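Below: the structure, in structure tokens.
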Amino acid sequence: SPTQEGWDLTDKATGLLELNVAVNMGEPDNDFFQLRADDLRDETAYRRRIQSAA
Amino acid sequence: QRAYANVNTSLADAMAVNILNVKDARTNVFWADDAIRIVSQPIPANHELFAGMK
């Protein structure tokens, strides 16, 4: 708020002002991969990358 | 090593090879059984990575 000194103060009355800040959102993050069917005969590597993405 | 020898004589230097196909005649095949191995192996489509299909 502003302040002004003195007795008189005729029609110097201030108006109110209140400001803004806008929060925002961003594009999603991904880990994306594919395996052919013959590659799932052992899951041991498929189980690691899921961990590696976390 | 000599126990595995199936031939009496090693190849000479200048020695005539003999090709035994002079005609187009169709084959007659014979073998002792267990001379042809058929190898098999599954395709693992049941895995959860494939969940979009039966």
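Numbering, chain A: per Swiss-Prot, residues 55-108 in sequence.
This entry, so its header tells us, was determined using electron microscopy, 3.3 Å.
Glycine is no exception: its Cβ is also placed from the backbone N, Cα and C atoms.
Under its mutagenesis entries, Swiss-Prot includes A:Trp61 to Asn or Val with the note: Drastically decreases capsid stability.
Counting every protein chain shown, the Cβ of A:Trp61 (mutagenesis position) has 4 other Cβ atoms within 10 Å. Secondary structure at A:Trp61 (mutagenesis position), taken from DSSP and collapsed to helix, strand or coil, is coil.
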